[PDB]
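Visitor: Questions regarding the structure given below will be posed in turn.
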Amino acid sequence: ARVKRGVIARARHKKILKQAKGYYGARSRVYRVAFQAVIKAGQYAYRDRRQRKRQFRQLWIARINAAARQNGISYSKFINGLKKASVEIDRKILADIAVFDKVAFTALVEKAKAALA
Amino acid sequence: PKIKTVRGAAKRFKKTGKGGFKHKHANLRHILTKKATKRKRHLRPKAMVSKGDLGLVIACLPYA
Amino acid sequence: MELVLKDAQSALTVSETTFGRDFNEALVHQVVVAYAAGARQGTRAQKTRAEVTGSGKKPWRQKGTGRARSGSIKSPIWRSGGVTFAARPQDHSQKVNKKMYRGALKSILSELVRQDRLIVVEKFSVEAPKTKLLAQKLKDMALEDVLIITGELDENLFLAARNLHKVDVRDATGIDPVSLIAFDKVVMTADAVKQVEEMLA
Amino acid sequence: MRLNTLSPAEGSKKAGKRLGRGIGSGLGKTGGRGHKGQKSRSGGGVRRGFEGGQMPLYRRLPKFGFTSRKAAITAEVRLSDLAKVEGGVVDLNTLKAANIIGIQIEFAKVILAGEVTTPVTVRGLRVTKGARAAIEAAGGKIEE
RNA sequence: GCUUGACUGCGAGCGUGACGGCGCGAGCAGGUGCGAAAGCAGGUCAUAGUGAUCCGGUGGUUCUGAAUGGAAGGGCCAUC
RNA sequence: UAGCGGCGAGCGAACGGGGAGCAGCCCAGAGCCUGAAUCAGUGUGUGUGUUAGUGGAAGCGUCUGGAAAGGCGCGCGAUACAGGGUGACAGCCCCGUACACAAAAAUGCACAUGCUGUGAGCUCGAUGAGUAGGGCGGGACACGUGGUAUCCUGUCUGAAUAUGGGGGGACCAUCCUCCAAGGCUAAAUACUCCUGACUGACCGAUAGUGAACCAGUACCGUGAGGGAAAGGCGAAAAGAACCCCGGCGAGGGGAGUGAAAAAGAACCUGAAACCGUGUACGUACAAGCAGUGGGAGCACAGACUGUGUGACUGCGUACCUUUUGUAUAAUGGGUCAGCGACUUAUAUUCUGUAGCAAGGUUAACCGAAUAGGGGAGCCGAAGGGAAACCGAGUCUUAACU
Ligand SMILES: [Mg+2]
Ligand SMILES: [Mg+2]
Ligand SMILES: [Mg+2]
Ligand SMILES: [Mg+2]
Ligand SMILES: [Mg+2]
Ligand SMILES: [Mg+2]
Ligand SMILES: [Mg+2]
Ligand SMILES: [Mg+2]
Ligand SMILES: [Mg+2]
Ligand SMILES: [Mg+2]
Ligand SMILES: [Mg+2]
Ligand SMILES: [Mg+2]
Ligand SMILES: [Mg+2]
Ligand SMILES: [Mg+2]
Ligand SMILES: [Mg+2]
Ligand SMILES: [Mg+2]
Ligand SMILES: [Mg+2]
Ligand SMILES: [Mg+2]
Ligand SMILES: [Mg+2]
Ligand SMILES: [Mg+2]
Ligand SMILES: [Mg+2]
Ligand SMILES: [Mg+2]
Ligand SMILES: [Mg+2]
Ligand SMILES: [Mg+2]
Ligand SMILES: [Mg+2]
Ligand SMILES: [Mg+2]
Ligand SMILES: [Mg+2]
Ligand SMILES: [Mg+2]
Ligand SMILES: [Mg+2]
Ligand SMILES: [Mg+2]
Ligand SMILES: [Mg+2]
Ligand SMILES: [Mg+2]
Ligand SMILES: [Mg+2]
Ligand SMILES: [Mg+2]
Ligand SMILES: [Mg+2]
Ligand SMILES: [Mg+2]
Ligand SMILES: [Mg+2]
Ligand SMILES: [Mg+2]
Ligand SMILES: [Mg+2]
Ligand SMILES: [Mg+2]
Ligand SMILES: [Mg+2]
Ligand SMILES: [Mg+2]
Ligand SMILES: [Mg+2]
Ligand SMILES: [Mg+2]
Ligand SMILES: [Mg+2]
Ligand SMILES: [Mg+2]
Ligand SMILES: [Mg+2]
Ligand SMILES: [Mg+2]
Ligand SMILES: [Mg+2]
């Protein structure tokens, strides 16, 4: 029962290499290196799905701060006012509104200011 | 081939009704006059092998 | 238990234990597997690093050359070295308890009767030792893949069978569970069924 | 019921451990031997009753008794064996024929174990008190 | 002052040890000592004063005894 | 198991039982009757092998295709559908196979028979002496000198002799059993350099023999000795006439063969490392495990999404091993391809599962053979005690509350 292992071994290697397409040098050519690279990429991807959520929130906050200040109120104050006013618009949407609809954002800011004081 | 018994173990241990092993106490062989009579008396009867060394004895005596 | 016959359309009484018991699949499976194992031959052998033809001298000195440390040219991790766990000829025959074997046979027989794969007849003799005649008889009986079990040993029948690979003629003494399961239909003579009952009990 | 429809009972065949076939297997690199010791080694381990060097129990404790040769040629019979013989007389020869006692068995005792219903004549055998009473109740006879 | 409890067989039940073991123990049976008696006594105020198994030695024995009767040897108990 | 054993590690019977096979004889010796059974050689006849061989059934049409043995039709043989070939997979094309036959000659084994040697039966005897024992030293018996029986003998001794002697595990008595110091003897048992047939949950060119090949070769070594690598065009050479470039080269382009020459002998398939040519995009102000998340632009493919590239940007110090702890400046790896490590046998225990169940199961072996016989044995249904022994109890003790 001499199970020769050429076909399986090559298929396995090929799958890993294909996954490692687009990597510089032996990381896309040489299995040992490619496999190492592929595993590393997987790890990074897991990390970065989390980091992606973090990053985008950061961006939205930055944009909202810029817009609110243009309408004469800091971000923290603006958020507090909105919370007080019971406005549940999340800051992805707020950022989008700020970028594409200045009138709407201004209205929101006015609401926050009124609620605040 | 057949597993061989540890003949020393065979000499020193005998299996009981449920599958324990009785054994003769140590220390009742020589210098006795210094040993107290109560101690000697207690050592005289046979004694079951404890839980700790049961496994070792079993390994020693596969046909017991 | 009662099997109606094909040729006379007359009943034949048999034991409920033998021909009407439950199908114990696990038992039957074990017996068939055992049969297969027994049938295998098991003649092979590789060479261990002991047996591989070569000198037993150290290919190079333990230290110094910088090569990895080698001891024998016959090492299993060397090309043309021994097989690490080289095979020897071995006996794959499993034991089967007599009762277990008999029970399996009983189950198979019962299954056949239930599934209508056991056909009982009064007599299945061919006149000449001629394959053509046997084939015609089988066609007339509608049959193609079949185990013809006979009580008394018949020369014409055996010879006629010999060239039909779908057909197999056996003596009632020499039935086997794999054969019964394998053959599409099983045609037992009345004497054969009676003999089988006596054998199995 | 074809040769490709049979199957074993559930739990009959179990998976055979294969050591050293990668991480996912469970039994990975080391093969369930931990890290480098004597037990880790191929051929590794210590003989039966070895305690690092401590005088092993089978030596600590004193030898005792002797083996009786008459015990090897004695035997013990049951009332169910008094029924397992054929006839109504229980000798050594009869018991041996029955296949109850061993061939080189000079002596045998009938013990109160099981029960005897038919009347039996125990000849030239030792019989315990309970057994004797039981046999008599059955309607038997004992004689030397 | 008188004595040999520095008893023999056991021992509910505990303590302490991985185990080998080691320790405390009321009470029961037999037989004793002191006490008028109740009682106490199974060594010493307690905790060190010690060495497993094997192999032998000595004494006893209602065990065994390689055809049988013995014997040797073995076992068991005490001890070196 | 009983035993042996620094009573350690280990070694390890016998009695008795079941089988295979079963064959008993002769000389220490002379009288009788005496070529008397048996055995061996040697001629002859018969039978059956062996060493060459002979015969050996039955299929065409059509489609695809380079080619049919394949598809689809309709037939036939089969005591032959084992197997191998033939342009793809053939019971019926070829060689065979089942079955039936065959030997001038040589020879194996049977009987039958002739010749030579060989000696059967009766009565009377006789019954292996430097031997058995012993002392000393060793060795063999499961038995290590131990209480050590038995066997062998290097050394020194040394009986009795059937009115006798050996053994029965120190030794003695009784009883039982046998007759040493002289031989022969088939079968069942062991093995395979070699010959034939057949088989394989054996390998399929780094495997299987070291050796599929001109291999114990090349090569290495003074020598003993060590010891490789290396298989495949095509169905058939039909192996490329002729022309051209080139050195009357190598190599190549046509031509031709072929089903196919990106099947051209550096020949089936033809992966990966590695090296090129072409196209798209990126890249010459930019600092690090080279990815990942976000992401512009550009190119392409279709009707915006797929693909390719990735400016810029957040995060981010390989893998294994070994360690309290490794980015570690600790180990290992240049890469790829192939191979490379928890197996096997037998005992034992526990778990699952199947069978039967106070029973379960057979081993050798026999066997028209994985059937059926075979229950010799083994485990269990009773333990206690060191043992005799007792026994649902038993041991302890004079006895146990
Ligand atoms: Mg003692
Ligand atoms: Mg050497
Ligand atoms: Mg090899
Ligand atoms: Mg059988
Ligand atoms: Mg695990
Ligand atoms: Mg794990
Ligand atoms: Mg483990
Ligand atoms: Mg390691
Ligand atoms: Mg460590
Ligand atoms: Mg360890
Ligand atoms: Mg090793
Ligand atoms: Mg028996
Ligand atoms: Mg008084
Ligand atoms: Mg003191
Ligand atoms: Mg010792
Ligand atoms: Mg000694
Ligand atoms: Mg003594
Ligand atoms: Mg006696
Ligand atoms: Mg005796
Ligand atoms: Mg004695
Ligand atoms: Mg011919
Ligand atoms: Mg032909
Ligand atoms: Mg055709
Ligand atoms: Mg082809
Ligand atoms: Mg003689
Ligand atoms: Mg002598
Ligand atoms: Mg002597
Ligand atoms: Mg002698
Ligand atoms: Mg004797
Ligand atoms: Mg190849
Ligand atoms: Mg080679
Ligand atoms: Mg080669
Ligand atoms: Mg020139
Ligand atoms: Mg040319
Ligand atoms: Mg080709
Ligand atoms: Mg090629
Ligand atoms: Mg390539
Ligand atoms: Mg630039
Ligand atoms: Mg740089
Ligand atoms: Mg795109
Ligand atoms: Mg980046
Ligand atoms: Mg660690
Ligand atoms: Mg360190
Ligand atoms: Mg770190
Ligand atoms: Mg490093
Ligand atoms: Mg490493
Ligand atoms: Mg390195
Ligand atoms: Mg197991
Ligand atoms: Mg089980």
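Backbone N, Cα and C define each Cβ position, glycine as well.
Got these off Swiss-Prot a minute ago, pasting:
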| type | residues | note |
| --- | --- | --- |
| MUTAGEN | C:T131 to I | Does not regulate the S10 operon; assembles into ribosomes in vivo |
| MUTAGEN | C:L134 to P | Does not regulate the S10 operon in vivo |
| MUTAGEN | C:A160 to V | Does not regulate the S10 operon; assembles into ribosomes in vivo |
| MUTAGEN | C:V167 to D | Does not regulate the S10 operon in vivo |
| VARIANT | C:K63 to E | In strain: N282; confers erythromycin resistance. Ribosomes bind erythromycin poorly and have reduced peptidyltransferase activity. 50S subunits assemble normally, even in the presence of drug, but assembly is cold-sensitive at 20 degrees Celsius |
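Explain the structural surroundings of these features, please.
Guide: Note on C:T131 (mutagenesis position): other Cβ atoms within 10 Å of its Cβ, all shown chains, come to 16.
Residue density at C:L134 (mutagenesis position): 24 other Cβ atoms are found within 10 A of its Cβ, drawing on all protein chains shown.
Annotation note: C:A160 (mutagenesis position) sits in a helical segment as assigned by DSSP. Sequence-distant neighbours of C:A160 (mutagenesis position) (same chain, 6+ apart, CB under 8 A from its CB) are C:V126, C:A128, C:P129, C:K130, C:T131, C:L133, C:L134.
The DSSP secondary structure for C:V167 (mutagenesis position) is strand.
Residues within less than 8 Å, Cβ to Cβ, of C:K63 (variant position) and separated from it by at least 6 positions along the same chain comprise C:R69.
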Visitor: Specify the count of other C-beta atoms within 10 Å of the C-beta of C:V167 (mutagenesis position).
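Guide: Total other Cβ atoms inside 10 Å, all chains included: 22.
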